[PDB]
Amino acid sequence: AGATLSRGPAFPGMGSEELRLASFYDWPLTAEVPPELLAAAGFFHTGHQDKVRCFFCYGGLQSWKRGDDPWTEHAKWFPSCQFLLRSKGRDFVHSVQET
Ligand SMILES: [Zn+2]
């Protein structure tokens, strides 16, 4: 019983936080979340608005707002992301899912 989550990042090149940070060179003025937090949480910027995708699970998120925690949003929407899980642990993700 049970298929396994594949281990390959959706976008291995964006596996680097530094490179993910570069993607936010045009992260909008009206956008309310710091790129550093987004890049740290595995997200890189796509498009020209405020859309991001996780380099690993490819979870796509937009409509970012003051206070929005990237790591939390990550756990909220993409709880099985192996990047999120290695970085924040099983406890953290469960803690976000159970609320
Ligand atoms: Zn992810």
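By Swiss-Prot numbering, chain A shows 71-169, in order.
Structure method, as recorded: X-ray crystallography, 2.2 Å.
Placed from the backbone N, Cα and C atoms, the Cβ positions cover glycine too.
Here is what Swiss-Prot records for this protein:
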type	residues	note
BINDING	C124, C127, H144, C151	Zn(2+) binding site
MUTAGEN	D120 to A	Abolishes inhibition of caspases, SMAC binding and anti-apoptotic activity
MUTAGEN	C124 to A	Abolishes inhibition of caspases and anti-apoptotic activity
MUTAGEN	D138 to A	Abolishes inhibition of caspases, SMAC binding and anti-apoptotic activity
Nearest recorded site to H144 (Zn(2+) binding site) by CA-CA distance, among mutagenesis positions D120, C124, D138: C124
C151 (Zn(2+) binding site) to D120 (mutagenesis position) - Cα separation in whole Å: 21
Annotated recorded positions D120, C127, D138, filtered by Cβ under 6 Å to ligand 1: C127
Collapsed DSSP category at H144 (Zn(2+) binding site): helix
Additional residues surrounding Zn(2+), by Cβ distance to the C124, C127, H144, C151 centre under 8 Å: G112, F113, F126, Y128, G129, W147, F148, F153, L154
Nonlocal neighbours by CB distance (under 8 Å) for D138 (mutagenesis position), same chain, sequence gap 6 or more: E102, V103
Conformational class of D120 (mutagenesis position) under the three-state DSSP mapping: coil
Nearest-integer angstrom distance between the alpha carbons (Cα) of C127 (Zn(2+) binding site) and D120 (mutagenesis position): 18
